[PDB]
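**Student:** Let me give you the structure first, and then I'll get to my questions.
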There are 2 protein chains.
Amino acid sequence: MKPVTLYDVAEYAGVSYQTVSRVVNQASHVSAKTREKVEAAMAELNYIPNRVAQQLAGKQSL
Amino acid sequence: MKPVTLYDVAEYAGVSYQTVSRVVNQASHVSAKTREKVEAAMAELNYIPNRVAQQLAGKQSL
DNA sequence: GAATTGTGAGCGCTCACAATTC
DNA sequence: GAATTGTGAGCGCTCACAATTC
């Protein structure tokens, strides 16, 4: 329906886009503190990431 | 298996990448002359484009 | 003025180096 | 010296302006 982006979530929560994707796509080095603030952004705007973007950039196979 | 790129085909046939995508993805403004030279490049290297690239870049919906 | 063509620029999601922090 | 963070940079395929062509 309406896509949203990692940047839209980031801008809303007042964080970085790498802060966002830690929560979303399960990365490591952020914090538990900031995690929950991103979880709020996802909820408001209703973040749908693009699976296409997740595949294209999602690193090549070694 | 092994993906190839529009650039790889282009470089082989000695053309532009937009020259390539005309033949591949059915564009307009090239020629019939050059068309068949691209067709030869696809055949050698075995051009498999990425459907993901074609989707992500494949213009937003209006 | 519309077909042909060259160069910059972008989807949104990820990577990489180096500064920062201690 | 490794976790945390900021700025630049890229996957490959597609678009946009303007120069070229006549």
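If you go along the chain as it appears here, the first residue is 1 and each next one adds 1.
Heads up, header says this was done by solution NMR.
Backbone N, Cα and C atoms are what each Cβ position is placed from, and that goes for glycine too.
The following feature annotations were taken from Swiss-Prot:
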DOMAIN    A:1-58  domain 'HTH lacI-type'
MUTAGEN   A:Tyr17 to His  Broadening of specificity
MUTAGEN   A:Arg22 to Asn  Recognizes an operator variant
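Thinking about packing and proximity, how do these listed features fit into the structure?
**Tutor:** DSSP assigns A:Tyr17 (mutagenesis position) to a helix in the three-state reduction.
Look at A:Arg22 (mutagenesis position): DSSP puts it in a helix. Sequence-distant neighbours of A:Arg22 (mutagenesis position) (same chain, six or more apart, CB under 8 Å from its CB) are A:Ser28, A:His29, A:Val30, A:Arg35, A:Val38, listed in sequence order.
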**Student:** Can you break down the domain 'HTH lacI-type' (A:1-58) into helix, strand and coil residue counts using DSSP?
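**Tutor:** Breakdown, helix to coil: 35 helix, 0 strand, 23 coil.
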